Each structure stands twice: as C-alpha cells, then as structure tokens.
Amino acid sequence: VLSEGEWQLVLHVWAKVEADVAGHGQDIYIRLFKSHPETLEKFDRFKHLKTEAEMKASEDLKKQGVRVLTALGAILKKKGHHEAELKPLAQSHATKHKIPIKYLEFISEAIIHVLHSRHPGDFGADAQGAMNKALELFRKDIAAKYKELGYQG
Ligand code: HEM
Ligand SMILES: [Xe]
Ligand SMILES: [Xe]
Ligand SMILES: [Xe]
Ligand SMILES: [Xe]
C-alpha cells in the first residue's frame, strides 16, 4: 500500500508526462522494443517495424502509446482503487494479446528509464521509488486477475 506522499510523487511526474503524452509514449515504446525486442512480436500491427526511425514515424504506434499511457494514468490517479480499470485490461491482455507478467516488467522498466531521462526535476530517487511501488502494485493486481481469468502470465 502506497502512502499519500508516495502517490503525490507519482502524480507529480505524471503531470509532466501529460504535457505531451504522445511524445512520452513514443520514447517508452522505442525503449521497450530496443531493450527487449521479443516484446515487439506481440504486436500484430507493429511487428514489421525494423528501426527506431520507422517506430518514430508510425502514426499508429504513436496513437497506441497514447492509449497505453492514458489508461495507465487513469489507474495511477485512482491511487490503488483501480479494480474497475484493471478488469478490461487484464482480460484483453491475458486472453487476446497474451502478455506475460515478465513483459509488464519490461514496459515498467522502460517507463522508469524514460521518466528518469526526461524528468530529473520530478524523478529523483524518492520519486522513482514511489513510481516503482505504483507499478509493482499494478503488476501484482494484474497478476492476480490473470490467475482468476485462467492465464498463468
Ligand atoms: C502499462 C502496461 C500496459 C497498459 C496500461 C496497456 C494498455 C493497453 C490498452 C489501453 C490497449 C487497448 C485496449 C485493450 O486491448 O485492452 C492495449 C492494447 C494492446 N496491448 Fe497493452 N498495455 C500495457 C502493456 C502491454 C505490453 C507490455 C504489451 C506487449 C509486450 C502489450 C500488448 C498489447 C497489444 C498487442 C495490444 C493491441 C494493440 C493494437 O491495437 O494494435 N500491452 N494495451
Ligand atoms: Xe507506451
Ligand atoms: Xe496490462
Ligand atoms: Xe506495468
Ligand atoms: Xe497501480
């Protein structure tokens, strides 16, 4: 369980992401696909992209990144009271997309890396620890829903 102070560290960096969610999403996807290329294979619409240049130029990838970060932002804004928000996401990611918890760990890593790079003013050590705790909680709760849904993750 995060403290209110921890949630505020999470929300204060998220406020900066929201200056330009699209640009943040592009950086996060590029980082994910570069660091863990296997994750790109899960994307029917994007697995053909060969280079960072192609990734940057993809309007559909940009739009997907906006969807991801906005869905995650809504979850973070619930400050742990995210049962309703997690249900459709867990179901689609377990059953349609088939995304293991390991890959959620990878995207969490990419999120942290991009925030660390872009936002040293709001992503010092305490803020990074708070964001890690929030993402760990997210993954814990997704993992529990995965198991309810019959997916080992
Ligand atoms: C922060 C964690 C993530 C969030 C909040 C998130 C959110 C979303 C949302 C909102 C959608 C569209 C609605 C849906 O189908 O549920 C989506 C689609 C999708 N997600 Fe995720 N996602 C996350 C992580 C991942 C990861 C790590 C992968 C694969 C490695 C993945 C694979 C996909 C795929 C393949 C789609 C369909 C994309 C398309 O329309 O072409 N997701 N995700
Ligand atoms: Xe993203
Ligand atoms: Xe997810
Ligand atoms: Xe995550
Ligand atoms: Xe969360």
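Shown for chain A, in order and in Swiss-Prot numbering: 2-154.
Going by what the header records, the deposited coordinates were determined by X-ray crystallography, 1.6 Å.
Using N, Cα and C of the backbone, Cβ positions are placed for all residues, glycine too.
Pulled from Swiss-Prot, these are the features on record:
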BINDING   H94  heme b binding site
VARIANT   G122 to A  In metmyoglobin
Among all chains shown, work out which of the recorded positions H94, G122 has the most CB atoms within 10 A of its CB.
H94
Which whole-number value in Å describes the distance between the Cα atoms of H94 (heme b binding site) and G122 (variant position)?
33
Can you see whether DSSP assigns the residue listed as 'heme b binding site' to helix, strand or coil?
helix
